[PDB]
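Colleague: Let me begin by handing over the structure; questions about it come next.
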Amino acid sequence: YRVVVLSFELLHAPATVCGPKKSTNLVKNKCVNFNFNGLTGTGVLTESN
Amino acid sequence: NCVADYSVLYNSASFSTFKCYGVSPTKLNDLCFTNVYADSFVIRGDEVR
Amino acid sequence: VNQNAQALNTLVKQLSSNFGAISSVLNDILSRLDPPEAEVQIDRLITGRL
């Protein structure tokens, strides 16, 4: 029997390997539910300092 | 540094055992990882347990 | 004043503990697993927080 093991490690650094998912455009100043490289959340985005 | 599509791995019947332990395979198409390790070998069937 | 503040402080801190689950953030558990085990983990989390 041929055996292969995949042992990815997940979400602690700049991610590199993922996603047949198309990125949409960026909006601002609205309560929106967002996703950044698997970091999922909800809130309003703003320009930072 | 690539774009992996795990669905084709799931949607093929060639594999007798396809078992994940910290994720659900239906979700693997929406996550981002740092890097992955593929460990390959061949053994006797009675030991896969 | 001191005492009150201090107490409140630690409350917030207890939001960053595992209590035995895989992660301390509900969003990861929900977006990573399927429900029949997400239940088993969310159970531990809510027990600790209560």
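Chain B is numbered as in Swiss-Prot; shown residues: 360-408, in order.
Looking at the header, which is where the method is noted, we find electron microscopy, 3.2 Å.
Cβ atoms here come from the backbone N, Cα and C positions, even for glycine.
Heads up, here are the entries from Swiss-Prot:
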- B:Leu368 to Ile: In strain: Omicron/XBB.1.5, Omicron/EG.5.1 (VARIANT)
- B:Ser371 to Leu: In strain: Omicron/BA.1 (VARIANT)
- B:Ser373 to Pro: In strain: Omicron/BA.1, Omicron/BA.2, Omicron/BA.2.12.1, Omicron/BA.2.75, Omicron/BA.4, Omicron/BA.5, Omicron/BQ.1.1, Omicron/XBB.1.5, Omicron/EG.5.1 (VARIANT)
- B:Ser375 to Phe: In strain: Omicron/BA.1, Omicron/BA.2, Omicron/BA.2.12.1, Omicron/BA.2.75, Omicron/BA.4, Omicron/BA.5, Omicron/BQ.1.1, Omicron/XBB.1.5, Omicron/EG.5.1 (VARIANT)
- B:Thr376 to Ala: In strain: Omicron/BA.2, Omicron/BA.2.12.1, Omicron/BA.4, Omicron/BA.5, Omicron/BQ.1.1, Omicron/XBB.1.5, Omicron/EG.5.1 (VARIANT)
- B:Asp405 to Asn: In strain: Omicron/BA.2, Omicron/BA.2.12.1, Omicron/BA.2.75, Omicron/BA.4, Omicron/BA.5, Omicron/BQ.1.1, Omicron/XBB.1.5, Omicron/EG.5.1; complete loss of interaction with host integrins (VARIANT)
- B:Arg408 to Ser: In strain: Omicron/BA.2, Omicron/BA.2.12.1, Omicron/BA.2.75, Omicron/BA.4, Omicron/BA.5, Omicron/BQ.1.1, Omicron/XBB.1.5, Omicron/EG.5.1 (VARIANT)
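Surface or core, plus neighbours and distances: that's what I need for these features.
Modeller: DSSP gives B:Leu368 (variant position) a helix state.
Cβ-based neighbour count (10 Å, all protein chains) for B:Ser371 (variant position) stands at 9.
Secondary structure at B:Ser373 (variant position), as computed by DSSP, is coil. Here the Cβ of B:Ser373 (variant position) has 6 other Cβ atoms within 10 Å, regardless of which shown protein chain they belong to.
Cβ environment of B:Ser375 (variant position): no same-chain residue six or more positions apart lies under 8 Å away.
In this chain, no residue six or more apart from B:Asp405 (variant position) has a CB-CB distance below 8 Å.
Secondary structure at B:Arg408 (variant position), as computed by DSSP, is coil.
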Colleague: Cα of B:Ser371 (variant position) to Cα of B:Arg408 (variant position): how many Å, rounded?
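Modeller: Spelling it out, the Cα of B:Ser371 (variant position) and the Cα of B:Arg408 (variant position) are 22 Å apart.
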Colleague: Would you mind reading off the Cα separation of B:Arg408 (variant position) from B:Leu368 (variant position), to the nearest angstrom?
Modeller: 21
